[PDB]
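Structure record follows, encoded as structure tokens.
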Amino acid sequence: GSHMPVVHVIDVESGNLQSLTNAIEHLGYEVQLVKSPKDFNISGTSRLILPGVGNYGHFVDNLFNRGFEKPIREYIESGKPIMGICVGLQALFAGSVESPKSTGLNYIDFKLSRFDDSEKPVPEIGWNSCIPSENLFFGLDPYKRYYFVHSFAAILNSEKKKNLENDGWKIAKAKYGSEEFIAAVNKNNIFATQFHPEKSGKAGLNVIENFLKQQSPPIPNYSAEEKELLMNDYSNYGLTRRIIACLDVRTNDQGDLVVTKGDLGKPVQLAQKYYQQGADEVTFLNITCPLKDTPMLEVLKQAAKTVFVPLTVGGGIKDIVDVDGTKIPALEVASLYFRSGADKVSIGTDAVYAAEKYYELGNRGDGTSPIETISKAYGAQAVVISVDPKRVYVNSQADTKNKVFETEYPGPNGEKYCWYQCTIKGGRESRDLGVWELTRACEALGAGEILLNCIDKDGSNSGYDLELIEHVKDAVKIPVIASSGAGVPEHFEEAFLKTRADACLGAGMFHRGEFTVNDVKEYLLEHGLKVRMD
Ligand code: NI
């Protein structure tokens, strides 16, 4: 209550706030949540953090409706330190095209606009960097990486940067594709980041720490060798080659949670191991009692105490009927996982039903699918589609309704074309839907990322299905993650150099300890690729 500095965090109670609070505590601070203006007072507050995730209007409506506008402005006028994170940063602007009708605090007189997806995937999901500058602050290091996850940004041009400079604003710039945008701002007592420091490992914690202690340490004195190695060369649009570690979560006989089919601290510990070994993100495949007491939620909550990178959970995110008969829609189930520590949810089977219905309605959605409800509330960046396809040959496009493509490898009868058929219920059942049609429908519906598995390569340890990746990349404009088949570092290299995969996921190879995320990163690094090394 006074035995340690107190940090007040404005909580609109929507989204994952576990990471931010755990980071602050981990830094030696006590967290005081502020769900209402009644929960804090100007003079009694020395450190205020405004975290925000999701649709711009959603967050700003919520915030302003609870009466935080005046309290926030007054606090800012008090001259005391305030930190905005992600939407907290956007809230400082005039508004956002994401929610046309919305209005911000307008400290910066222009709106956030959507990234250009003609040249790159949108949303931006990954590790970008601040452009070297003389006016960086709070320790922002151009040679480190921070995690960004957003479709909208304060996109810059010469005119806006000049006005900002004349307005006395210090701007940390970043570039995604050919577009420059505000990664961070600083003017007097106001500080805000577009990236999630709490989701940016040690580099992130340093930023929060530098803020809480109000200090801008100089960046390390790297050697010219190190700089050339650590600098952003803007390959892959400026994002590092994202390495994802995945683990299964099962309930054995005794009813305990384990990762292996034969054995809840195991899943937790492994996730921690992964994080410690460089994983840029950890995915839990929930394959395991009232919703409130789901064991998976505890794994996430426990993992979130020390794992400061994005967490993804797939499985069970759908409309459900609780133990008391209460009907709980997908949206509320997701919110439960998010508030528990998850940053993204993976939709599998329902994604196929959604896509199918989507075409039935003539390429439109009814806004009732988990994809639509969750993405509209939390943004596309929060919804991941897990796809489980299987190659199917045909003599020509004339043999099927689904889009096919000329393959370099002929079929049993010499068929030179093929499409990938999707499956559901753990790949136990097939559907008359191609992956081309499935991904395009889900994207239209609001999915922000595609987890591209491959039934045929799963468990093989012989590399990814490269034509599949390219096939899906031709289909959608959202990030595509290569999964299934990864066995050795070389497979990651092949995917990043021979295909347009936006990330690579590994499971068994990391689980069996054959290699670590770092082994893979060292390899890629040694081969000219850019990887997060924190
Ligand atoms: Ni105290």
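One is the number of the first residue shown, and numbering goes on along the chain from there.
Per the header: X-ray crystallography, 2.5 Å.
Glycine residues also receive a Cβ, built from the backbone N, Cα and C atoms like all the rest.
Listed in sequence order, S19, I85, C86, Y146, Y147, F148, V149, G204 are the same-chain residues at least 6 apart in sequence whose CB falls under 8 Å from the CB of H196 (active site, for GATase activity). Annotation comment: Swiss-Prot describes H196 (among others) as active site, for GATase activity, evidence class similarity to another entry.
The annotation active site is assigned in Swiss-Prot to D248 (among others) on the grounds of sequence analysis. Take the CB of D248 (active site) and look out to 10 A: across all protein chains shown you find 20 other CB atoms. In this structure, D248 (active site) is part of a beta strand by DSSP.
Marked as active site by Swiss-Prot on the basis of sequence analysis: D388 (among others). For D388 (active site), the same-chain residues 6+ apart in sequence whose C-beta sits under 8 angstroms from its C-beta are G348, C422, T423, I424, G426, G427, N453, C454, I455. Secondary structure at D388 (active site), taken from DSSP and collapsed to helix, strand or coil, is coil.
As annotated by Swiss-Prot, L-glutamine binding site applies to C86.
Around the Cβ of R242 (mutagenesis position), the number of neighbouring Cβ atoms within 10 Å comes to 24. The note that Swiss-Prot attaches to the published mutagenesis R242 to A, H or K (Swiss-Prot position 239) is: 1000-fold decrease in catalytic efficiency. Uncoupling of glutaminase activity from the cyclase activity.
Mapped onto three states, the DSSP output places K261 (mutagenesis position) in coil. Here Swiss-Prot notes a mutagenesis experiment, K261 to A (Swiss-Prot position 258), with the remark: No activity. Uncoupling of glutaminase activity from the cyclase activity.
The 10 Å shell around the Cβ of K261 (mutagenesis position) contains 8 further Cβ atoms across the protein chains shown. In Swiss-Prot, a published mutagenesis experiment is listed as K261 to R (Swiss-Prot position 258), annotated Small reduction of activity.
For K344 to A or R (Swiss-Prot position 360), Swiss-Prot lists a mutagenesis experiment annotated as follows: Almost no effect on activity. Counted within 10 Å of its Cβ, the other Cβ atoms near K344 (mutagenesis position) come to 26, all protein chains included. DSSP gives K344 (mutagenesis position) a strand state.
Proximity to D248 (active site), defined by a C-alpha to C-alpha distance within 10 angstroms, is shown by the following mutagenesis positions from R242, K261, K344: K261. In this view, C86 (L-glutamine binding site) is surrounded by 26 other Cβ atoms within 10 Å of its Cβ, with every protein chain counted. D263 and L264 flank a stretch of 15 residues with no modelled atoms, and their CA atoms are separated by 11 Å. The distance from the Cα of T288 to the Cα of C289, across a stretch of 4 residues left out of the model, is 11 Å. In three-state terms derived from DSSP, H196 (active site, for GATase activity) belongs to neither a helical nor a strand segment and is classed as coil.
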